[PDB]
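I'd like to ask you about the structure that follows.
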Amino acid sequence: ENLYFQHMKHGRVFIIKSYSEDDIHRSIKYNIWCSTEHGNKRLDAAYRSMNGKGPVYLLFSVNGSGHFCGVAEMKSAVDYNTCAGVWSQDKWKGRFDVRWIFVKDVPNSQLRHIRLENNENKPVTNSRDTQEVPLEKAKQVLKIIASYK
Ligand SMILES: Cc1[nH]c(=O)n(C)c(=O)c1N
């Protein structure tokens, strides 16, 4: 058995949906990310209210790709006034640090049975950017991602 993920109560988990394979590569290389304005606000609130008592996990997926591509932990609050144009589009403003802890393609077919009661019970694989995942579903997603071969 693996009871690792079932045994934790302080952590928050968000879906990250990116249009750009370049931005994913840049994020892995430099351990930084930037969301939209309302996305950044959502993640910043979650990070600051955690007060380092548990992780904020980010489950990354490229829009239309059919799979998740990895997992990162958020590692700073959002700095909203930073260099413009570092991402594939110049519409994203700011920067926060992440730490990629898992880089692996996980097909949507391995996760589409997990549904989000906070998103009309839609499959977790039909989420939009910065969709939050209830902890009990997040544990199941993390276990499937960690065990996929
Ligand atoms: C870096 C970045 N941040 C985002 O919020 N979205 C929605 C993207 O597509 C992307 N490439």
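FYI, residue positions are counted from 1 along the chain as it appears here.
Each residue, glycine too, has its Cβ placed from N, Cα and C.
Checked Swiss-Prot, it gives:
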- 11-145: domain 'YTH' (DOMAIN)
- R12 to A (Swiss-Prot position 411): Slightly decreased binding to RNAs (MUTAGEN)
- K17 to A (Swiss-Prot position 416): Decreased binding to RNAs (MUTAGEN)
- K17, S18, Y19, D23, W33, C34, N63, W87, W92: RNA binding site (BINDING)
- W33 to A (Swiss-Prot position 432): Reduced binding to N6-methyladenosine (m6A)-containing RNAs. Reduced ability to undergo liquid-liquid phase separation. Reduced binding to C5-methylcytosine (m5C)-containing RNAs (MUTAGEN)
- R42 to A (Swiss-Prot position 441): Slightly decreased binding to RNAs (MUTAGEN)
- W92 to A (Swiss-Prot position 491): Reduced binding to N6-methyladenosine (m6A)-containing RNAs (MUTAGEN)
- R128 to A (Swiss-Prot position 527): Decreased binding to RNAs (MUTAGEN)
Given a separation of at least six residues and a C-beta threshold under 8 Å, show me what packs close to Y19 (RNA binding site) in the same chain.
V62, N63, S88, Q89
Of the mutagenesis positions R12, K17, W92, which sits closest to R42 (mutagenesis position) by Cα distance?
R12
Out of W33, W92, which of the mutagenesis positions is least crowded by other Cβ atoms within 10 Å?
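Candidates: the mutagenesis positions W33, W92. Fewest Cβ atoms within 10 Å: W92.
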Other than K17, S18, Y19, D23, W33, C34, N63, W87, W92, which residues of the same chain sit close to RNA? List them in sequence order, counting a residue when its Cβ is within 8 Å of the Cβ centroid of the site.
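Going along the sequence, the neighbours come out as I16, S20, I24, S35, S88, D129.
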Between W92 (mutagenesis position) and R12 (mutagenesis position), how far is it from one CA atom to the other, in Å?
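One finds 23 Å between the Cα atoms of these residues.
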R128 (mutagenesis position): which of the mutagenesis positions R12, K17, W33 is the nearest Cα neighbour?
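Result for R128 (mutagenesis position): the nearest of the mutagenesis positions is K17.
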Across all the protein chains here, work out how many other Cβ atoms are within 10 Å of the Cβ of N63 (RNA binding site).
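For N63 (RNA binding site), the count of other Cβ atoms within 10 Å is 10.
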Could you check the mutagenesis positions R12, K17, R42, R128 and say which one's CB has the fewest neighbouring CB atoms inside 10 Å?
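Each of the mutagenesis positions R12, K17, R42, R128 was scored; lowest Cβ tally within 10 Å is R128.
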